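Q: Here's a structure for you.
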Amino acid sequence: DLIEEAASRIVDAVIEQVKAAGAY
Amino acid sequence: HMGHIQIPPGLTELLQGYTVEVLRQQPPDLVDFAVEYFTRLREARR
Amino acid sequence: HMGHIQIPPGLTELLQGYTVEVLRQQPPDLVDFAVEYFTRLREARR
């Protein structure tokens, strides 16, 4: 459904920080 | 470096699930629904 | 007139605040933490 697309991008934003916190 | 770790995964599959529950049931108040889901997660296994 | 399906805003803004404290506090288990955060939010709404 469309939720699998909007929920897949929303996660990409949260992980962009939790994973980018132990590097930069 | 053998001593520089601080970013355990797992928050991804967890948050995404919330996106499929809130969109499936579409509750009136997410604040309360939020405490309902996670709180029940404590009884899923550990 | 032109119908379709969309998503309510606020979900991302909510997890964003949670994603922050999760790193600042760096708790051992996020499950119990997630329940302690949303559950405490209710105290704010009267």
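Heads up, residue numbers simply count up from 1 along the chain you see.
Header says: solution NMR.
In case you wondered, yes, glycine gets a Cβ from its N, Cα and C as well.
As a published mutagenesis entry, A:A20 to P (Swiss-Prot position 1265) appears in Swiss-Prot alongside the note: Abolishes interaction with PRKAR2A.
So that I understand the layout, could you describe where these features sit and how close they are to other parts?
A: Less than 8 angstroms from the CB of A:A20 (mutagenesis position) sits no same-chain residue that is six or more residues away. DSSP gives A:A20 (mutagenesis position) a coil state; it is part of no helix or strand.
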